[PDB]
Amino acid sequence: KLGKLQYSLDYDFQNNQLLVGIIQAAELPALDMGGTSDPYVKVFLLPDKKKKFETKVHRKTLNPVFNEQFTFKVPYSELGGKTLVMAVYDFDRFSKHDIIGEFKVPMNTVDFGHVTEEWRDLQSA
Ligand SMILES: [Pb+2]
C-alpha cells in the first residue's frame, strides 16, 4: 500500500554517534501528475524533533536509491528512550510537502552486536 524502505543502523563509539543509513525505497505511491512522485526521506530521533536530516530529492521516481547516512550525537546509554523516525515525503517546490509514509524504530530494541539492515513496510503517520 505505501511502499517499502531499506535502511541500516550502527553505533560509532569513537564519536558517540548513531549511524542511520538510508539505502533505497520501493513501490512508493504516486502523488503527482504523470503517475510519479518526488521522494526524499526525513530522518530524526524522537523526542528531539529539532535535530533533523533529509536525503536528496529524487524526482519522478517510485523506486529511489538514496545511499545516504546520517549521524545523531546521542550517548549510548541514553539511546533506549529514543525512537528513530524515517519518513518518506513527496517534495514540492512551492507548498508544504506531503508525507507518504514512515517507519519507526524504538531504539531500546536494537541489538548493535548483530546485523540491523532490512526492508520495512511504510506505515501511515
Ligand atoms: Pb511532488
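Chain A uses Swiss-Prot numbers throughout; the residues present, in order, are 141-265.
Placed from the backbone N, Cα and C atoms, the Cβ positions cover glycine too.
For 141-260, the entry in Swiss-Prot reads domain 'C2 1', with the evidence type sequence analysis. Marked as Ca(2+) 2 binding site by Swiss-Prot: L171, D172, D230, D232, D238. The annotation Ca(2+) 1 binding site is assigned in Swiss-Prot to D172, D178, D230, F231, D232 on the grounds of sequence analysis. Per Swiss-Prot, Ca(2+) 3 binding site is recorded for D232, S235, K236, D238. For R233 to Q, Swiss-Prot lists a mutagenesis experiment annotated as follows: Reduces affinity for calcium and results in decreased calcium-dependent neurotransmitter release. Quoting Swiss-Prot on the mutagenesis of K236 to Q: No effect on calcium-dependent neurotransmitter release.
Taking the features listed in Swiss-Prot, we show where each one sits on the structure.
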residue : record                : CB count, 10 Å
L171    : Ca(2+) 2 binding site : 18
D172    : Ca(2+) 2 binding site : 14
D178    : Ca(2+) 1 binding site : 18
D230    : Ca(2+) 2 binding site : 19
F231    : Ca(2+) 1 binding site : 17
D232    : Ca(2+) 2 binding site : 13
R233    : mutagenesis position  : 7
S235    : Ca(2+) 3 binding site : 6
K236    : mutagenesis position  : 7
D238    : Ca(2+) 2 binding site : 12
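In this structure, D172, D178, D230, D232 are the binding-site residues from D172, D178, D230, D232, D238 whose C-beta falls under 6 Å of some atom of ligand 1. Comparing C-alpha positions, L171 (Ca(2+) 2 binding site) sits nearest to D178 among the recorded positions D178, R233, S235.
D230 (Ca(2+) 2 binding site) and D178 (Ca(2+) 1 binding site) have their C-alpha atoms 5 Å apart, to the nearest angstrom. Apart from the site residues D172, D178, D230, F231, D232, the chain places the Cβ of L171, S177, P179, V197, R199, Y229, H237, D238 no farther than 8 Å from the centroid of the site's Cβ atoms, the recorded Ca(2+) 1 location.
Counting in whole angstrom, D232 (Ca(2+) 2 binding site) lies 8 from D178 (Ca(2+) 1 binding site) by their C-alpha atoms.
A coil conformation is recorded for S235 (Ca(2+) 3 binding site) in the three-state DSSP classification, outside any helix or strand. Taking the centroid of the Cβ atoms of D232, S235, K236, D238 as the Ca(2+) 3 site, the other same-chain residues with Cβ within 8 Å of it are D230, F234, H237.
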